[PDB]
Each structure stands twice: as structure tokens, then as C-alpha cells.
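Quick notes on the structure that follows.
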Amino acid sequence: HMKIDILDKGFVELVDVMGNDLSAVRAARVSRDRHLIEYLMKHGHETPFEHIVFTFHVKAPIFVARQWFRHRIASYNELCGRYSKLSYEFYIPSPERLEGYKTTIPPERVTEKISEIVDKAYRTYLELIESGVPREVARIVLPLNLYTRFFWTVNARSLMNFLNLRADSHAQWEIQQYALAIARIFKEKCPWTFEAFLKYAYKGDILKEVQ
Amino acid sequence: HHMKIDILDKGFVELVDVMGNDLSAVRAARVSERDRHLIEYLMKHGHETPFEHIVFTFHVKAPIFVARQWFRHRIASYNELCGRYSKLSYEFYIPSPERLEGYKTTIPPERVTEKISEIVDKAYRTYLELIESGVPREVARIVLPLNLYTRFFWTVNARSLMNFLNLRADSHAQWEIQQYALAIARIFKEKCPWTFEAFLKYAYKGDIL
Amino acid sequence: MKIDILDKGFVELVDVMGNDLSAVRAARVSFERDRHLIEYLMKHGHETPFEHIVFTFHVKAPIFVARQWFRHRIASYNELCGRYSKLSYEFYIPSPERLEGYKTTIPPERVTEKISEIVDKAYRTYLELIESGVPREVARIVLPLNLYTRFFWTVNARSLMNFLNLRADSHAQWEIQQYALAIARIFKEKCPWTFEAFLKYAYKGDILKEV
Amino acid sequence: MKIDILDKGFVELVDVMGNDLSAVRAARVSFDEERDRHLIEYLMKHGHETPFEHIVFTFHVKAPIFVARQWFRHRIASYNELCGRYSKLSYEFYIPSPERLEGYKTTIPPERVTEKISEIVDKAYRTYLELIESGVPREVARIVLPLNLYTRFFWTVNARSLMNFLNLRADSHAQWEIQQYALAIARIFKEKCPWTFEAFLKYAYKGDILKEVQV
Ligand SMILES: Cc1cc2nc3c(=O)[nH]c(=O)nc-3n(C[C@H](O)[C@H](O)[C@H](O)COP(=O)(O)OP(=O)(O)OC[C@H]3O[C@@H](n4cnc5c(N)ncnc54)[C@H](O)[C@@H]3O)c2cc1C
Ligand SMILES: Cc1cc2nc3c(=O)[nH]c(=O)nc-3n(C[C@H](O)[C@H](O)[C@H](O)COP(=O)(O)OP(=O)(O)OC[C@H]3O[C@@H](n4cnc5c(N)ncnc54)[C@H](O)[C@@H]3O)c2cc1C
Ligand SMILES: Cc1cc2nc3c(=O)[nH]c(=O)nc-3n(C[C@H](O)[C@H](O)[C@H](O)COP(=O)(O)OP(=O)(O)OC[C@H]3O[C@@H](n4cnc5c(N)ncnc54)[C@H](O)[C@@H]3O)c2cc1C
Ligand SMILES: Cc1cc2nc3c(=O)[nH]c(=O)nc-3n(C[C@H](O)[C@H](O)[C@H](O)COP(=O)(O)OP(=O)(O)OC[C@H]3O[C@@H](n4cnc5c(N)ncnc54)[C@H](O)[C@@H]3O)c2cc1C
Ligand SMILES: O=c1ccn([C@H]2C[C@H](O)[C@@H](COP(=O)(O)O)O2)c(=O)[nH]1
Ligand SMILES: O=c1ccn([C@H]2C[C@H](O)[C@@H](COP(=O)(O)O)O2)c(=O)[nH]1
Ligand SMILES: O=c1ccn([C@H]2C[C@H](O)[C@@H](COP(=O)(O)O)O2)c(=O)[nH]1
Ligand SMILES: O=c1ccn([C@H]2C[C@H](O)[C@@H](COP(=O)(O)O)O2)c(=O)[nH]1
């Protein structure tokens, strides 16, 4: 499966895809083809693109999932922290993450202070579980940089809205990174639609600079 | 894959595409038989979100009065033949005499059927005449009756599909869309046998499946 | 508030939850610089705050119009049942002025007449079928697409602006354009700041800038 | 109408469009108590749910992130939440009472569970603040914050999607914390739409708690 690594331990993997560029074409005609996709994209006939659908498997920090899951025109199924024992996996920003901000302490110490809290919080979590505290309560001490996993099924129209909002400099850098991988898979599977999207409908800044 | 079921006199439901299978729900429930048991468990308890990861595209030819009921299902995608821009074909649902089974009628069912054909023919000829006169199609078509056939593509996931079958695969629904819902059910069954059996066994609220 | 549309149609306001401040409260999560914030939300595509303004309309429209209208899925509908009601002798007959700009072979007043004729013969066939013991749900299939229907429509400001982007526009059928113009006027009356910022920043259609 | 939930949370009613009769008028498409109340029961009993979509609520809700993350899986509703990338997060966190763990056999007194939870919260928060003073951006500084951090949001939901919410959350299979919130949602729905809430419970409600707990 197309699997792209994101952040220190994250990823976006493509589980499944229904259709391709021609799925939008046939829906539009209800039945020259590449010019029809450009045409549709240029004039804002977005509905035929709903007949292309993807399922992704995504491993992401909770603070990224939280932003992602705001996209309501999609289907999600996520790892359960109430009944599963949660794995020791946390997003630790690289020193380069703080490139462009003037800091009081070196970026290696910032990375160290994050790692410190993470380790303290996880130990506590494990101590609570061992003492017979239910997992659903014990987990509340875990930080927002804990990794979670989920399935995401989303059609090309909603995906393009996701890319307008997340493959953009105003989105938090971490989700941008996920959106770039989504765009990469989208492009591999639906090249005509992806290029037409960038040319006529894409509202973000980064995908027109990041090849 | 590909399946086509003919409905009414000139209608059809055709399966254009599918994403996933019964294991797509299982994979999703688990974020990846014990697997068949899981599908039944999900169905039994109304854990329906996993079934959203199974997706169908259908191509449907149905009368307008059927499509109008159908398109009330908002959790889906539609693209439909455009009467504003295309010259519309002479195809109309004429009920067979058997459609009036049960109903004691004043005129024999054949005459009912013939009365329907005649008004339809008259409406269509007027439509054509207006078009020949230079009347925009979007105006001319307003004389056409609700039994005119339209075509559309329908993309729907298994969860929304089960909602559709609950409502339309049911005696309280009009006979004509019931017939379509039976074709939708048969294709669903072919492609997702486990989910469909579990559905019928545990979740299905209608009465004709 | 009620606006008559076409020959026998209308759009009336049944209810509204909120006003421009409803969006402001939502965007701030609390409870002019308020009006600056509405324009800020609109200019930047921060549309979700407007979802917390909600209208309910009562609309009487021909079925062909209602079918275009009912394509707008992010809203709630309840329509008159034709399966069990005796349907009312009301049909949209176009004015002769409806064919202005079109050079036709028969007079526009004659087009109008041919439309009423069919309406009348169709309705009479329907009544004949009903009187014969044909169930209404079968008899009504002979009725033309210009038959008037009624529905309740509950829609939020955001979905309403989408609707006006697509329907308050010359590419939409004139008939639904007229209805969209009425929706816009009721929208403007209830939420003038949002309506004004919408027109300035986000509105994609053409006719609301003309009329 | 504002109801306190948990230790620092609440459900507050911001607005409402309609009442029981808004569903009746939608169902009839038309702009008599016993007749109207009968209609509501008939709709609910026969699963004609769509008329209830014409009633709509806006809540202001303050809840811990682990609760918000469950809630926000309800996609047929509208949401605006306070922003952690750009606001300085307030020192407010949910600390379970010892009574939250009564009837779990634990190796330590539930008071020590509270102290343990409270301890990490303080550390995480202190680290967060430490990072902010350093010039680390908030969007990054907050990732050390635990899942019991309180958040606030606006929720706009129609009575239909609200009743779904209650079936699933006003139910003992949902996490106890969200149950508490759902009972508050339910009491407010009941106050504003008594006939629909009662018909709902008699005919349509699949949860277990609203039939045992009054309001
Ligand atoms: C840079 C940035 C900053 C953000 N800051 C905040 C913040 O401070 N606080 C906060 O709470 N959120 C914030 N968000 C999240 C944002 O408000 C949306 O919830 C999220 O981006 C999903 O966008 P969407 O609603 O367009 O997508 P979806 O929910 O997938 O909806 C897709 C589309 O369908 C439509 N739609 C779906 N449901 C409805 C509906 N119920 N009514 C009307 N139309 C609907 C809309 O046209 C929408 O564009 C931010 C997002 C970005 C990119
Ligand atoms: C026998 C029969 C008679 C009918 N008679 C009439 C009539 O007289 N008049 C009339 O107008 N309609 C009538 N309908 C149509 C009916 O009111 C629904 O519009 C239609 O069945 C679509 O159902 P749905 O909303 O469940 O499906 P969808 O609209 O696809 O929605 C699927 C599910 O998602 C949810 N959902 C989607 N959108 C929302 C939302 N905005 N708010 C809350 N929840 C939402 C609900 O849980 C719903 O079950 C009839 C249907 C049947 C089967
Ligand atoms: C001039 C004109 C010509 C048209 N011609 C045709 C035609 O020939 N054939 C035809 O079938 N239709 C046609 N339409 C209808 C059109 O394709 C849409 O069905 C209609 O305009 C509703 O728009 P919407 O989907 O944006 O609105 P809604 O359905 O209310 O959706 C609102 C927003 O939410 C989002 N959304 C809601 N559900 C989904 C979903 N399941 N997936 C992805 N995003 C979603 C989208 O972002 C959308 O913009 C035409 C419309 C116009 C104005
Ligand atoms: C006890 C409990 C345990 C849970 N465990 C988990 C877990 O382990 N992992 C996890 O990821 N989630 C879990 N959830 C969340 C659950 O998966 C649902 O996302 C949540 O309950 C929201 O339900 P909903 O989809 O019915 O509501 P909404 O999303 O508001 O939808 C309301 C209705 O509209 C319909 N609808 C809306 N969108 C669609 C669509 N795209 N396709 C088809 N129908 C649609 C459905 O009819 C639905 O009933 C759990 C919930 C509960 C109560
Ligand atoms: O009772 C539950 C369990 C899980 N989830 C959803 C919310 C999150 O997106 C994800 C994991 O939540 P937790 O199990 O960690 O609470 O699944 C719920 O909505 N309700
Ligand atoms: O301008 C248009 C054209 C088409 N349609 C949708 C509505 C119907 O479901 C279908 C066919 O409509 P007509 O072109 O026949 O009006 O496409 C619209 O919504 N607006
Ligand atoms: O069985 C029915 C009856 C009505 N309707 C909806 C579709 C239309 O939007 C409106 C009126 O439909 P008719 O009863 O006229 O078919 O109500 C359905 O979806 N199914
Ligand atoms: O860039 C952003 C900022 C916020 N949010 C949403 C997600 C949460 O529901 C809430 C707060 O997110 P944080 O700012 O705390 O990440 O608003 C986003 O979706 N994207």
C-alpha cells in the first residue's frame, strides 16, 4: 500500500480507492475526457467529484486528529483509548520545528522538556492502570501529542476541501505535513483532477510550491 | 464490478462500482469466522460507522416521481440527466394493468393504462412542438409528466444504503420505488453478503426483504 | 414576511434562530468591532460561525423548481404528500414575457396557452383516474412538472449562502433565480451585516449585485 | 439555563428555534394540544423523524478534551471551539473525584489517584508555561497538555441529531463523563420540547439512563 511517513512516527497509508478521473467524467455525462475535468473544475461543478472515494489509514498525534476530525463530510473510525492499552508513542518535535522563532533556551532543550513531560505522563498512566484505575480514566493524563490511528473515508470533493484548508500555511505545520501526503496519494490516483484542482479550484498556498 | 437489474417497463439499476467488501467494515471496526461474528456484533448493537467504508456507485433509470422520493436521501451523491440542456427522450413509465391489482376500478385496467399513455403522448408532442418553435428546453419541459424517465448516478455507502432499504424496501413505500429498493438490496447482497445477512437478521426495519 | 414568486408561488419566513450577533458569539465562543469580525470571517472563509444562524421557510413552488432546490442536501425538508392528498389545481403558467429575447415560431401568448391546455388535460385525466378508483399515487404520475408543491425548508446561514451562490445567479434557471432573490431579501432583513459582508466578499453569483 | 457538570464544566443554553409545534407545522406543511401531541407521538412511533429537524438548539459547553473528542464525532451538528494555537490556555483541568473510582478495586486509596492525576497536570501546565515564556509558539507548547484540559465550544444541533446524540451518549455504554453532559442536554431538551422528549423516550430512545434518571 502507498504509505508515506509523516513526522517522527506518523503516516498516511492508502487502504482503498473507488474509481479514478473517469468516474467523475461518467457521473458528469451520466454515461475529451481530460478537457471535461478541466471544464468542470474551472466552472465549479464539484458534484461529479463525489463519485471518487478514498480510504486512508492515518497515524497522527491527537492534536492533529482533533483538527482533522472537524471535517464532518467524511467517515472516520479511530483507535479506542477507553479499552485499548495505549502505546508509548508520542510526537516529539525536531529542533528544526522551532526554526524562525527567537527562543530563550536552545531548541534541543525544548525538545528535551517535551520528552520529559511525555515520559512522566506515560509512567503515571501505567501506574494508574496497574493500580486498577480504569483505562478510560487513567488515559486522561496523557498529552495531546500521543499518537492515535484511524481510518478515513472521504470523497474527492470533501478531500479537495480538506486540502484547501489543511495544505495551506494557515493550518498548523503538523497537519500541513499530513495534507501533503494526502495530496500525493490523490495526485497518484487522480492526476487529471488533481492538476485541474491546482489550476482552477485550489484555495491554499503550499501545493502550488511544494511539488 | 458489474450488475444490471431491469425495473418497471423501461427502468433499471446498474452497479457501476464498489469500494470494499464485508472486510472493509471489519478492518475499520478494528483499525487494521471471528470476522463474520464482528459484523453481526456491529449490526446487533448499531455500531454502524464501520459500514460507511463500503461504498457503491449505481446508475439508475427511474421515473421522475421515483427519483424525487429517492433524492430525499441526503447522505449520498447524485448526478442526474439535465432537462434544461438535453432534448428529453420519449420514455415514460406506463403502469401495467396488474399495477391496479386489489383496486376495484370503474374502467378496466387496460383503459387506465391506455388513458395514461394518451395523456403522456399528448404532453410529449406539446413539449416537442414548443422546442421546434424555439421555446427554451427549460421552459418546454415543464409540461412533461412525473412518469417521464430520468437517469442518475448514485454513490452511497453501506450505512446510508441500509437506511434507504429500511425506508424504501417496505410496504409503506410506494410500489414503484419498492421495486427499485429490491434491486438495490439484491446488488448489496451480492457484494456484501455478511453485512446484508446481519442487516436482515438484526437491523432491517422494513417488511418485504 | 412573505414574497410572492411567479404566478402563484411564494416564500414566507416561518422562523429564525439568531441574528448577526449569533455568528459573532459563536466565533468568539462567548455567552462596530462586531461588524469588523463578521467581515473578517467572511473575507477569510471562516464560514462555520454562520451555521449558528438558522431560518425556516415555507415555499410554494413548481415541482421542477423544488427538484433543483432539494439537491441542496445540507438543509431539512418537509413537502406535501401527493401519494395520499387530492392534489390542488395549481400550476405555473409562464407569462409571455418569460420568452423575451427568444425568437419563437408561435407567439409567446400562444406558448403560454399550449402550456395551460396540457395542464388542464393532464389534471382532468388525473381527476378522471381518481374518480375511477385508481389510487392517487398512481393517478398523479400524469401531472406535469409545473404542478405547484409546498415545503418547509430549514437551512443555516452558511448553507443558505451556498444556495444563493448557485441559485441567485444567471446560470441557474430563471424560475429558481426568482425564489433565490426572495430568500436573499429575507436573509438581508434578518442578518444585514452578514448579508452585506457576503455580497462584498464571498458571494459568487451575479444577479444579487444587479438587483 | 446553565447546568454545572463535572468539576469545572457546564452546559449552557444559548438559543433555541421552535418548540414542539415547529415539528407539527413542518409535518403538516402549514404555517390543538391533544391533536398536536398525538401527531408528535405518531411521528416518533413510526419513525418519521424529519419534522424534528425544524427544531434547533445552540449550546455553549465547557468540557475536557477527551469528552469533546467523543462529542465532536457527531457530524450532523455545527461546532466552534476555542483555539489552542492562538489563545493562552487557562489552567483548567478535570480531576476525577475519589467517588469516580468507587467500586474499582484499586491498589491505592482513590485520594492518591486524585493526587497522582493532579500532580502530572501541574507539571504539564508548568512545562507549557515554561515553553511559552521561552518563545516557543503556543501551537507547539500546548502539545504537552493532558487530555483532561477543559475546552469550550458552541454547538448548534437540531432535535433529530440531538436525539441520536442522546441515544448514544445518555447511555451506560458511553464514558461516564459524557453521560453527565448528555443528561444536561436532555434536561434542557425536555424543558424546551416536553412532548417530543416524552414521545422520544416512550417510542424511540434506545439508551438506558434517561428512563431511570428523572429529567
Ligand atoms: C487555518 C484554520 C484555523 C481554524 N481555527 C478554528 C478555531 O479557532 N475554532 C474552531 O472551532 N475551528 C477552527 N477550524 C476548523 C474549521 O472551522 C472547520 O471546522 C474545519 O476546517 C472543517 O471545514 P469545513 O466545515 O469546510 O469542512 P466539513 O465539515 O468537511 O464540511 C465540508 C463542507 O460541507 C459543508 N457543510 C458540512 N456540514 C455543514 C453544515 N452543518 N452547515 C453548512 N455547511 C456544511 C460546508 O460547505 C463545508 O465547506 C480552523 C481551520 C483552519 C484550516
Ligand atoms: C413511506 C414514506 C412516506 C414519506 N412521506 C413524506 C411526505 O409526506 N413529505 C415529505 O416531505 N417526505 C416524506 N418522506 C421522506 C422522508 O421524510 C425522508 O426525507 C426520506 O425518507 C429520507 O430519509 P433520511 O432523512 O432518513 O435519509 P437521509 O436524508 O440520507 O439521512 C440519513 C440519516 O442521516 C441523518 N440526517 C441526515 N441529515 C440530517 C439532518 N439535517 N438533521 C438530522 N439528521 C440528519 C438521519 O439520521 C437520517 O436517518 C417519506 C418517506 C417514506 C419511506
Ligand atoms: C446552473 C446550474 C446547473 C446544474 N446542473 C445540474 C445537472 O445537470 N445535473 C445534476 O445532477 N445537478 C445539477 N445542478 C445541481 C448541483 O450539481 C448541486 O446538486 C446543487 O447545486 C447543490 O449544491 P451543493 O452540493 O453545493 O449543496 P448541498 O448539497 O447543500 O451541499 C453544501 C456543501 O456541502 C458539501 N457537501 C454536502 N454533502 C457532500 C458530500 N456527500 N460530498 C462532498 N461534499 C458535500 C459541499 O461542499 C457543498 O458545497 C446544477 C446547479 C446549477 C446552479
Ligand atoms: C459507547 C460508544 C463507543 C464508541 N467507540 C468508538 C470507537 O472505538 N472508535 C470510533 O472511531 N468511534 C467510536 N464511537 C463514536 C461513533 O463511532 C460515532 O462516530 C458517534 O457515536 C457519532 O454517531 P453518528 O454517526 O450516529 O452521529 P452523526 O455523525 O451526527 O450522524 C448522525 C446520523 O447521520 C448519519 N450520517 C452522518 N454522516 C453519515 C455518513 N457520512 N454516512 C452514513 N450515515 C451518516 C447516520 O444516520 C447517523 O446516525 C463510539 C460511540 C459510543 C456512544
Ligand atoms: O465511547 C467512546 C469511545 C471512543 N470514541 C471516539 C472518539 C475518538 O475519536 C476516538 C477515541 O476515543 P476514546 O476511546 O479514546 O475516548 O473514538 C467515542 O466517540 N466514544
Ligand atoms: O440548473 C439545474 C439543472 C439541473 N439540476 C438538477 C436537479 C435535478 O435533480 C436534475 C435535473 O434537473 P433539470 O435540468 O431537469 O432541471 O439536476 C439542478 O439542480 N439545477
Ligand atoms: O413515499 C413517499 C412520499 C413522499 N415523499 C417525499 C418526496 C417528495 O419530496 C414529497 C412528496 O412526494 P409524493 O408523496 O408526492 O410522492 O415527499 C417520499 O420521499 N416518499
Ligand atoms: O488550525 C486549526 C485550529 C483549530 N481547529 C479546531 C480543532 C478543535 O476542535 C478546535 C481547537 O483546535 P486547537 O487550536 O486547540 O488545535 O478548533 C482546527 O480544526 N484547525
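Shown for chain D, in order and in Swiss-Prot numbering: 1-31, 37-220.
The deposited model was determined using X-ray crystallography, 2.0 Å.
Placement of Cβ uses the backbone N, Cα and C atoms for every residue, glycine included.
According to Swiss-Prot, the protein has these features:
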ACT_SITE  D:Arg174  active site, involved in ionization of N3 of dUMP, leading to its activation
BINDING   D:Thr55, D:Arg78, D:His79, D:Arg80, D:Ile81, D:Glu86, D:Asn163, D:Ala164, D:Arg165, D:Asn169  FAD binding site
MUTAGEN   D:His53 to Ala  Shows 1.39% of wild-type activity
MUTAGEN   D:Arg90 to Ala  Binds dUMP 670-fold weaker than wild-type
MUTAGEN   D:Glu144 to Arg  Shows 0.016% of wild-type activity
MUTAGEN   D:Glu144 to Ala  Shows 0.113% of wild-type activity
MUTAGEN   D:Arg174 to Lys  Loss of catalytic activity
MUTAGEN   D:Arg174 to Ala  Still catalytically active although only shows 0.0008% of wild-type activity. Binds dUMP 7300-fold weaker than wild-type
Rounded Cα separation (Å) that holds between D:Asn163 (FAD binding site) and D:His53 (mutagenesis position): 15
Can you give me the CA-CA distance across the unmodelled stretch from D:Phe31 to D:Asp37? There are 5 residues absent, and I want it in whole angstrom. 14
List every residue in the same chain as D:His53 (mutagenesis position), at least 6 positions away in sequence, whose Cβ is under 8 Å from its Cβ. D:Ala27, D:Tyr47
As a check: which entries in D:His53, D:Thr55, D:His79, D:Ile81, D:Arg90, D:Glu144, the recorded positions, place their Cβ less than 6 Å from an atom of ligand 4? D:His79, D:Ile81
Measure from each Cβ of the recorded positions D:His79, D:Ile81, D:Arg90, D:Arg174 to the Cβ atoms of chain C, and list in sequence order the residues where some distance is under 8 Å, or 'none'. none
Please identify, among the mutagenesis positions D:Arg90, D:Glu144, D:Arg174, the one with the smallest Cα-Cα distance to D:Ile81 (FAD binding site). D:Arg174
Name, in order along the sequence, the recorded positions among D:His79, D:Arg90, D:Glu144 with a Cβ closer than 8 Å to any chain A Cβ. D:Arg90, D:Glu144
From binding-site residues D:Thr55, D:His79, D:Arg165, the one whose Cα lies nearest D:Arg174 (mutagenesis position): D:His79
Secondary structure at D:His79 (FAD binding site), reduced by DSSP to three states: coil
In whole Å, how far is D:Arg90 (mutagenesis position) from D:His79 (FAD binding site) when you measure between their Cα atoms? 23
For D:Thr55 (FAD binding site), which residues of its chain lie six or more apart in sequence with Cβ-Cβ distance below 8 Å? D:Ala26, D:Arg165
Provide, as an integer number of angstrom, the distance between the C-alpha atoms of D:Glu144 (mutagenesis position) and D:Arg90 (mutagenesis position). 4
Helix, strand or coil: which one is D:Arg90 (mutagenesis position) in, per DSSP? coil
DSSP-derived class (H/G/I helix, E/B strand, else coil) of D:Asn163 (FAD binding site): strand
Output the one of D:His79, D:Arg90, D:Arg165, D:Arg174 that, of all these recorded positions, has the highest number of other Cβ atoms within 10 Å of its Cβ. D:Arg174
Largest C-alpha distance in Å for the FAD site residues D:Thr55, D:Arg78, D:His79, D:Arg80, D:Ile81, D:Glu86, D:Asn163, D:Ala164, D:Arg165, D:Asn169, as a whole number, is 28
Looking at the recorded positions D:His79, D:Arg90, D:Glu144, D:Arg174, which have a C-beta within less than 6 Å of some atom in ligand 2? none
Under a three-state DSSP reduction, the secondary structure at D:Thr55 (FAD binding site) is helix
